[PDB]
Amino acid sequence: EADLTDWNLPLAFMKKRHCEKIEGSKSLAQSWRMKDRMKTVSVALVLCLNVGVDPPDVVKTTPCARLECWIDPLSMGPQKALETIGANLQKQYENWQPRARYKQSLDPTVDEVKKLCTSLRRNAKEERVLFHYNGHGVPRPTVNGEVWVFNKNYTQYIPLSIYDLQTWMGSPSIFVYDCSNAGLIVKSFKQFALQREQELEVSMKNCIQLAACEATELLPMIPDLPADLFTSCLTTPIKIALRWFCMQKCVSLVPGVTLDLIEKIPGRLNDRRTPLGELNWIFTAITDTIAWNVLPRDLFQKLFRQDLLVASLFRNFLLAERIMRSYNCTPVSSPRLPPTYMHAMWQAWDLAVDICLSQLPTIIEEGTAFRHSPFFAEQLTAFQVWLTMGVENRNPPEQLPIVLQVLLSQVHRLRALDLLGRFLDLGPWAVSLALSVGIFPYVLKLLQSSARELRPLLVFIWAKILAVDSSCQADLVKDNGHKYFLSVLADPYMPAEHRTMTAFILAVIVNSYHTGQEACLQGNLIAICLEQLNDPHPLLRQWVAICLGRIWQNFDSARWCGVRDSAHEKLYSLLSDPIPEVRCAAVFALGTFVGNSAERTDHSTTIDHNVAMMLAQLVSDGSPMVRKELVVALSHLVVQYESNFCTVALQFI
Amino acid sequence: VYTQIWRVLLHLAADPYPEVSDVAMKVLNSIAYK
Amino acid sequence: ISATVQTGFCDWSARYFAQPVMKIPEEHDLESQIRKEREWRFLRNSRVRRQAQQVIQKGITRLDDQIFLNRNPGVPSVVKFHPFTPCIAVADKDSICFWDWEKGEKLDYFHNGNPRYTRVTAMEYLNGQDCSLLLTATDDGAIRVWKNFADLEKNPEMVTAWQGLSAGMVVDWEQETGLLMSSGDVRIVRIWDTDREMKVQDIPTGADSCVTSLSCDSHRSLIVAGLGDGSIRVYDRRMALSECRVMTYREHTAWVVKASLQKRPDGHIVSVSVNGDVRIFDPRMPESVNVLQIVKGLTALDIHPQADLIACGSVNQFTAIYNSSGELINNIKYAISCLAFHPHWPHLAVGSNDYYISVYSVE
């Protein structure tokens, strides 16, 4: 048949340079950058425990709930117990924020609270200050916006107005109320907030508030649970999470798992290779995933990315909402969250816990080696399955924040870096998402690694990022990540495909940025580039030449290094290259080289005339794309000798 | 030398392709008035 | 400083990394709509080649049918038939009219853009099999290419353009090789490769007069080039540039109207000068095989490779269509400066000094 002749024919003038316009893509408004980083400088632990005394409003049951901060107060005697709970509570908070000035107040007066809050505001006027209030020992807050403390003698409950309490504390602050009708405080706090706004004409968004309960609701009296149910959730999530898991009906499915085995669970909360550190790591992933899927992007970056401690509190708040719901309790937040209790990911958390502490009989008694959870593996498997048919702009993958959490270890780091690159490839919309979830500071931290297996993956990931957001050139120079890539560009064994991406990354870092031009010049880029200038790959030859042109753009020091290496001579070879992309890139670099002469020694003028005549023999060229850059290149010649070209122009008139 | 490069710019000024002729004309006219 | 323009080249290049890479391109997809429409075009092409070949085996009957007669604003200078799609570009001094011969309607009207002195001498159809383009070489040297020339939802679009060289200008497209040989008043036949967009070889012509015509052979290097003094050189580009010239036989003294070569392996250079005498040469012989004398004052001529009809013209309105052997077939009674056969169908265009375009057919 006469079809093999048709299919086997070059379609002339049908390529990217012809069909598409030679125009730069308009950069979108990259809003991923965080506006500011908050720092919780100090913490106020106001504890109205009233150990050994029962509040008159609530008639406690005989068993009641005794545990406070995982300490039986009646075991230690009244006074010591109050000091001990304050010490433990500090430690618990120091798990999440170890670098903050703690100052306990134990059954305080009003003056005592005034001097305490005013001092912490003086220390950090412009920074967030945490106010923790535990009113289990005082009567319930009133409708009139008041909170109870004691008198000097501990003979009368003195009320304290929320207005005056929010007077002494400043604008950036966060309030945690762990009492029974805690909703009343939040209502009256917002009232006095509105009342201040009305007085201001002739501190609301800044003030965060967490509350254990709704104004109508009461705290649970159940002897199995600790009395400090809310604070424990916020400050020791894994501890109550396992105790609550052992209280549900789903324990029948795993016989031989009592609370006593949970007490003696091995490990720590830091070591992710231990059983306890595994759950804490999984929990951090699950909570950060629920938040990203449920909350609107704006409010997520406000609470879960700005500062660590707030993000940790809201992460653990989501667990409180779920647990307390099961006892006719609704926690309350000032920026109202939509109900997450019914999210699918919570079911995954149960299974993850189940598999992790089904091994505990064998780990404790038999001494079996703790096998790690398949959780992170299976979640990466789900993300991979999504990518298979992920071309369309459908709902984003739920597992994106888990991929971030996986990058923190080494066990699954290779697989995650692969998948993350494949995702970024899908399009610039996806790279925007991955930057909004907050991948940047972790991908940048991996540039401190020396594992050469990472080198092809990081080169890929960074090319996609810098293609979208070119402002990240600032960050890469600060952390000396440009050295990581310089090494990859001087490695003959690295494939030429990944070396091409590296030359682009460098051509972005250097682009119109004197700090990056001065930094790459000192890292000896021009010498490295010339070593790769004669490769058998037309994509590399093109970019290496653009990269060479950008480094000496209005930077005479990089030009002088080119003069010593005699780059302009080695670039004339690219002027006769088959591929018209390379020829054009070559004309670009030779033009930018000429443009920054800045009236140097006579040598420069003879070189500029040598570079001129070598360019002046690219007039009869087929591609107009090259001839266009040839003009811009000859523009640099006119700019340098504007006084001289006026002499020639006036002659022939 | 400048005579040669000005003659080159004359070829780019009379380009068949419009975009190249336009940009070459701008740069060539930006000399005249200086 | 505002005069400093910056091209978008460096920014356009960076777009390469925004687009996806890992996945299979759209062309390799066997079930893609572009490949199916391309396979449908290639199916229609193979049919048009087969149907036209069957008509050739039945012989060539007398051709007198006039499908239509329209009038252009300008004089028709050069005419070409698109191989498969019925698009008959009939350019003028200051425009390029694109007519049709099935509906019978004006489809488009360009302006070439060339000055008043210049004239569009030659024209080709690049990638005629599919996604065709229109090369438009001006006599002064300017070559330029037009896409979307007779489309409904699209406008004129000049793909690329570059001053060549520097009779008028002559061209011979070679789809399979990818080359394009400009020539004219200069004493050089350049060969612009369009994949590398660079002049590969500069073959010296070795002739004072202008290269009036230029035709080549597919699957071989046999650049035939008629000349204004009369001679018809042949150059082989495979050997050294000095040795490229092979034969130099001279048996005419006038401008060569159309030194056309056949696509057969038995190549026959049918050269007809202004004198109007045919002399069938061969590349492997030093002298002519056949000799014919047709019209005293010839003005323009056309031939067809598939059907050996030497479509002559005349000052006295005649249109003598003889064979290469010299037999009489027709003398169609109406400066007929443009005739044009189809590459497949035995259709013959004609164009007199009056701006009237016809399309004939063999029943």
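Chain A uses Swiss-Prot numbers throughout; the residues present, in order, are 18-219, 236-686.
Placed from the backbone N, Cα and C atoms, the Cβ positions cover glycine too.
Quoted from Swiss-Prot, the note attached to the mutagenesis of A:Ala560 to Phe states: In alphax3 mutant; abolished interaction with GTP-bound RRAGA and recruitment to lysosomes; when associated with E-597 and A-635. Sequence-distant neighbours of A:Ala560 (mutagenesis position) (same chain, 6+ apart, CB under 8 A from its CB) are A:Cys594, A:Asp598.
Look at A:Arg597 (mutagenesis position): DSSP puts it in a helix. Under a cutoff of 8 A between CB atoms, and with a sequence separation of 6+ in the same chain, A:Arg597 (mutagenesis position) has no neighbours. According to Swiss-Prot, the mutagenesis experiment A:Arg597 to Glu carries the following note: In alphax3 mutant; abolished interaction with GTP-bound RRAGA and recruitment to lysosomes; when associated with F-560 and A-635.
When secondary structure is read from DSSP and collapsed to three states, A:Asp635 (mutagenesis position) falls in the helix class. A:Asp635 (mutagenesis position) counts 7 other C-beta atoms within 10 Å of its own C-beta, drawing on all protein chains shown. Among the mutagenesis experiments that Swiss-Prot reports, A:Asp635 to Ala is described with the note: In alphax3 mutant; abolished interaction with GTP-bound RRAGA and recruitment to lysosomes; when associated with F-560 and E-597.
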